[PDB]
There are 2 protein chains.
Amino acid sequence: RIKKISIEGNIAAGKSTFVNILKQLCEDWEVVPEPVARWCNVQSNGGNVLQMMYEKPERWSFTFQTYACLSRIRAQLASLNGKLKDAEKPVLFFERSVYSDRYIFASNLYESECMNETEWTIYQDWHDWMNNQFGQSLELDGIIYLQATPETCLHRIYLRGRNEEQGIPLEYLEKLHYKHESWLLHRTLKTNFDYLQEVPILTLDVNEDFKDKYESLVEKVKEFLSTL
Amino acid sequence: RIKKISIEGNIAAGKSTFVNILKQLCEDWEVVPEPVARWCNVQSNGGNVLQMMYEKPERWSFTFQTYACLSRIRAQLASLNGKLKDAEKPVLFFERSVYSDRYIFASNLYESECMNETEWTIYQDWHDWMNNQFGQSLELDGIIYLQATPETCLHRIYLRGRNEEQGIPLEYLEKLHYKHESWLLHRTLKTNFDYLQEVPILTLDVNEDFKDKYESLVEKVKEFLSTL
Ligand SMILES: O=c1ccn([C@@H]2O[C@H](COP(=O)(O)OP(=O)(O)O)[C@@H](O)[C@H]2O)c(=O)[nH]1
Ligand SMILES: O=c1ccn([C@@H]2O[C@H](COP(=O)(O)OP(=O)(O)O)[C@@H](O)[C@H]2O)c(=O)[nH]1
Ligand SMILES: Nc1ccn([C@H]2C[C@H](O)[C@@H](COP(=O)(O)O)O2)c(=O)n1
Ligand SMILES: Nc1ccn([C@H]2C[C@H](O)[C@@H](COP(=O)(O)O)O2)c(=O)n1
Ligand SMILES: [Mg+2]
Ligand SMILES: [Mg+2]
């Protein structure tokens, strides 16, 4: 019933920041953040699976990438049955979609030789199935790509904090950048969900600050949503 | 609409063997085998995740145990919508249930220090969730425990073949045996599904051959089912 918009971007590009600005511009506009919280502390002071992947990827890239996508579905599906469900002109913004999970990060980790054939086969198999049961209602109506040079992102990773991502090199962000570009800009990166084929994509340059110029961006978004 | 019966046993105890005897005793009696096929070949030529777990458990016990339970649900759920669905007095026999997956094998692998805290937490968390969505229709109506000394099993593991299980020692089978005993016989092994509490359990000694004495056993089963 609700219009579902996904906010794609690189690491520390600024989805959270950008969405919070939209969040407070309507009571019929909710958000569904990546559960990065539970990734740094597993539960049911446990363990930090995010950090484990970073410290030794060739070992935890699979474990993580799986838990990560599961955790996201659980979260998106929930906010889907929330109070918002009964409003008039509702819109739900997702911080990333299960698509970038698999086609951007997971994929890139496999190409970076952190997941062997067997692991990467299982992952796709698992993912393919999961998004055929529940995923039937998480289909997107639109996508907003916050474009930003990997250098700008590497900077915002520092400005942010998280003592896990501090070891991340430009190379990694760069590889992840091209992945985004290929998928949302040049639209050459092929999926496995033939519907993304006809899905609208607003791209915004977010290399310059937000808390200031954020006026212009919003205008373009209101515009975009008005055509769905 | 179908009565679901689970056939629990140790490794190579003889479920497959025993069920095939029942399978051919009614057209309203189908079977759902462990997809051990796809576990030895993930591509469907590819990698053998079963063997990987055996060669280096402290590394693949998690990956395997997860795929294994997923694969089972996918299979049980399917046969659940098969032609059998519209018969008169239908019965579907499961080779193992997701319960022994988690409380017998996975559990025991964690206690054997092959899954660290973080892995075992995620597994339970994952499993707890999975069996709350679909699992709602895979609830058992009865269970049949094929009891057999671990030694007898170790023997049948040899008689069978599988060049993966040939490295298995008695200790392993023994540990797995007590697990079974504690859960289905002494019923002291506590779960997390408060309904198994009131579920019927027929135990049969299968230490002596089947292709012969298999008459007696069947009698006791027809008997058991008649009271459900
Ligand atoms: O114009 C901007 C936009 C964002 N940020 C920084 O971006 C960080 C947040 O990055 P974010 O968490 O939003 O990346 P995301 O989680 O949205 O993907 C904040 O600490 C801000 O300091 C900034 O400095 N200037
Ligand atoms: O009375 C019997 C029943 C079974 N088997 C052996 O049990 C093996 C099969 O073990 P099974 O695969 O049935 O264990 P399961 O897969 O049912 O758990 C076969 O090769 C048989 O040779 C046997 O020797 N005598
Ligand atoms: N599918 C995903 C999602 C997140 N992350 C990790 C990578 C970064 O360390 C952090 C990024 O969080 P965010 O995307 O909000 O910047 O989480 C990941 O590896 N794979
Ligand atoms: N939950 C499960 C099911 C099977 N197996 C593995 C262990 C044995 O090598 C083989 C046993 O198959 P079966 O139980 O049909 O004898 O598969 C396992 O480790 N855990
Ligand atoms: Mg965030
Ligand atoms: Mg078998």
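So for chain B, numbering is Swiss-Prot's, and the shown residues are 20-63, 77-260, in order.
A Cβ is built for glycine as well, from the same backbone N, Cα and C atoms used for every other residue.
Taken from Swiss-Prot as is:
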BINDING   B:28-36, B:188-192, B:240-242  ATP binding site
BINDING   B:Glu53, B:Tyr86, B:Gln97, B:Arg128, B:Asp133, B:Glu197  substrate binding site
MUTAGEN   B:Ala100 to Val  Strongly increased catalytic efficiency towards deoxycytidine; when associated with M-104 and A-133
MUTAGEN   B:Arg104 to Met  Strongly increased catalytic efficiency towards deoxycytidine; when associated with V-100 and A-133
MUTAGEN   B:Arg104 to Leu  Strongly increased catalytic efficiency towards deoxythymidine; when associated with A-133
ACT_SITE  B:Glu127  active site, proton acceptor
MUTAGEN   B:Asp133 to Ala  Strongly increased catalytic efficiency towards deoxycytidine; when associated with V-100 and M-104. Strongly increased catalytic efficiency towards deoxythymidine; when associated with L-104
Least buried by Cβ count (within 10 Å) of the recorded positions B:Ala100, B:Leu191: B:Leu191
Distance in Å spanning the most remote Cα pair of B:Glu53, B:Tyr86, B:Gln97, B:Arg128, B:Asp133, B:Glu197, given for substrate: 20
Conformational class of B:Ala100 (mutagenesis position) under the three-state DSSP mapping: helix
Distance in angstrom, CA of B:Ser63 to CA of B:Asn77, with 13 unmodelled residues intervening: 6
Spatial separation of B:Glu197 (substrate binding site) from B:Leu191 (ATP binding site) - C-alpha basis, Å: 11
Fewest other C-beta atoms within 10 angstroms, as judged across B:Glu53, B:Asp133, B:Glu197, B:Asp241, which are the recorded positions: B:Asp241
Rounded Cα-Cα span from B:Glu127 (active site, proton acceptor) to B:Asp241 (ATP binding site), Å: 19
B:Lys34 (ATP binding site), number of other Cβ atoms within 10 Å: 23
Between B:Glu197 (substrate binding site) and B:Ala31 (ATP binding site): CA-CA distance (Å): 10
10 Å Cα neighbourhood of B:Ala100 (mutagenesis position): matching recorded positions from B:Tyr86, B:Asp133, B:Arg188: B:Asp133
Rounded to the nearest Å - Cα separation of B:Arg188 (ATP binding site) and B:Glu197 (substrate binding site): 11
For B:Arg188 (ATP binding site), the three-state class that DSSP assigns: helix
Secondary structure at B:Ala31 (ATP binding site), reduced by DSSP to three states: coil
Integer Cα-Cα distance in angstrom, B:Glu197 (substrate binding site) to B:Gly28 (ATP binding site): 16
Listed in sequence order, residues with CB under 8 A of the residue listed as 'active site, proton acceptor' and six or more positions away: B:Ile26, B:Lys34, B:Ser35, B:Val38, B:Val50, B:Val51, B:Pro52, B:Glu53
